[PDB]
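Student: There's a structure below that I have some questions on.
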Amino acid sequence: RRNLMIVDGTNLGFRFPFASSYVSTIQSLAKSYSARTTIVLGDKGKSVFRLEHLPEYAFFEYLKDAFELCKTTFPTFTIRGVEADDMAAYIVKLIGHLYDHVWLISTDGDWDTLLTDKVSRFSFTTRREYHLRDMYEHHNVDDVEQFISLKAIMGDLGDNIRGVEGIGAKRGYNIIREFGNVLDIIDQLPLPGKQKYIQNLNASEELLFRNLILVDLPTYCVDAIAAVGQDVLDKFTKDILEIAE
């Protein structure tokens, strides 16, 4: 009736022919989350935007059938060279105002950089719902700005994103609480401290800068979609605006 639902399609596929079960699961979620609008996203190709900044950055036929069936029921988007993460981030900032709440269907913690008091996430893996109010319980940070900065400092080895040595969630969070976000920290470099991790941090200016671009979804989502063409960005913008009426 009044919410927006965004589905991390490929991610949902990993939970499972299953095309029928896939679309039904979504129809069922749209019902339980009162979505008057549901947009299913998919991952096609590799993130052009992230690859140009980090060259080493990071069933399938049935999943294709699932997406084909999905298109006949819900607006479904797959933009080659653009991650579902960026389209989700962009959809939220563009038409999020038009809804009471936005529900993200994804088991990907990176999607929590999109959280606000009106943007939450549901995970099939844990069955948990992720609200901004519980950011500490789920990420050892108090808010989204801190989650983004900590990700930039620590990095994600799974995505081949190196981080600052010796800095974990605890040290990073305390470094963030005392000196602010990543850009604030960079501007204050070097930071006082005899500890090795502080020294490593002081020699990481460019790493922190590069990492921020790779992990700060809301800020770079528009650039990430435009990395494959302004025309493709315009068509996407036109499509989501038409959907929102």
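Swiss-Prot numbering applies to chain A: residues 19-34, 42-83, 104-290, in that order.
The deposited model was determined using X-ray crystallography, 2.5 Å.
Including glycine, each Cβ sits where the backbone N, Cα and C put it.
What Swiss-Prot shows for this protein is this:
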type	residues	note
BINDING	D130, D153, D155	Mg(2+) 2 binding site
BINDING	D155, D201	Mg(2+) 3 binding site
BINDING	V209, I212	K(+) binding site
DOMAIN	190-263	domain '5'-3' exonuclease'
MUTAGEN	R33 to A	10 fold increase in the dissociation constant for pseudo-Y binding. 3 fold increase in the dissociation constant for 5'overhangs binding
MUTAGEN	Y82 to F	3.5-fold decrease in binding affinity for DNA. No effect on endonuclease and exonuclease activities
MUTAGEN	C115 to S	Complete loss of inhibition by PHMB; when associated with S-266
MUTAGEN	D153 to K	Complete loss of enzymatic activity
MUTAGEN	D155 to K	Complete loss of enzymatic activity
MUTAGEN	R172 to A	10 fold increase in the dissociation constant for pseudo-Y binding. No effect on 5'overhangs binding
MUTAGEN	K196 to A	10% exonuclease activity, little change in endonuclease activity. Binds DNA pseudo-Y substrates with a dissociation constant of 200 nM
MUTAGEN	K215 to A	Wild-type exo- and endonuclease activities. 10 fold increase in the dissociation constant for pseudo-Y binding. Drastic increase in the dissociation constant for 5'overhangs binding
MUTAGEN	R216 to A	100 fold increase in the dissociation constant for pseudo-Y binding. Drastic increase in the dissociation constant for 5'overhangs binding
MUTAGEN	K241 to A	10 fold increase in the dissociation constant for pseudo-Y binding. 10 fold increase in the dissociation constant for 5'overhangs binding
MUTAGEN	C266 to S	Complete loss of inhibition by PHMB; when associated with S-115
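What's the neighbourhood like for each of these?
Tutor: Under a cutoff of 8 A between CB atoms, and with a sequence separation of 6+ in the same chain, the neighbours of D153 (mutagenesis position) are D26, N29, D130.
Look at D155 (mutagenesis position): DSSP puts it in a helix.
Other Cβ atoms within 10 Å of the Cβ of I212 (K(+) binding site) number 23 in total over all chains.
Helix, strand and coil content of the domain '5'-3' exonuclease' (190-263), in residues and according to DSSP, is 51 helix, 2 strand, 21 coil.
Listed in sequence order, the residues of the same chain lying 6 or more apart from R33 (mutagenesis position) and placing their CB within less than 8 Å of its CB are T152, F169, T170.
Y82 (mutagenesis position) has a Cβ environment of 16 other Cβ atoms inside 10 Å.
Here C115 (mutagenesis position) comes close to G27, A44, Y47, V48, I51, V65, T121: these same-chain residues lie at least six apart in sequence, with C-beta atoms under 8 angstroms from its C-beta.
Counted within 10 Å of its Cβ, the other Cβ atoms near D155 (mutagenesis position) come to 17, all protein chains included.
In the three-state DSSP assignment, the secondary structure recorded for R172 (mutagenesis position) is coil. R172 (mutagenesis position) has a Cβ environment of 7 other Cβ atoms inside 10 Å.
Listed in sequence order, the residues of the same chain lying 6 or more apart from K196 (mutagenesis position) and placing their CB within less than 8 Å of its CB are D155, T158, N256, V260.
Of all Cβ atoms in the protein chains displayed, 10 besides its own lie within 10 Å of the Cβ of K215 (mutagenesis position).
The C-beta environment of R216 (mutagenesis position), restricted to residues of the same chain at least 6 apart in sequence and closer than 8 Å, consists of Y242.
Close to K241 (mutagenesis position) in the fold, though at least 6 residues off in sequence, lie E210, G211, each with a CB less than 8 Å from its CB.
All protein chains shown were included, and the count of other CB atoms within 10 Å of the CB of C266 (mutagenesis position) stands at 24.
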Student: Quick one: 20 residues missing from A83 to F104, so how many Å between their CAs?
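Tutor: Here the Cα-Cα span across the missing residues works out to 21 Å.
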Student: Who sits close to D201 (Mg(2+) 3 binding site): which same-chain residues at least 6 apart have their Cβ under 8 Å from its Cβ?
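Tutor: Once residues fewer than 6 apart are set aside, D201 (Mg(2+) 3 binding site) is near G208, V260.
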Student: By the DSSP assignment reduced to helix, strand and coil, which category contains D130 (Mg(2+) 2 binding site)?
Tutor: helix
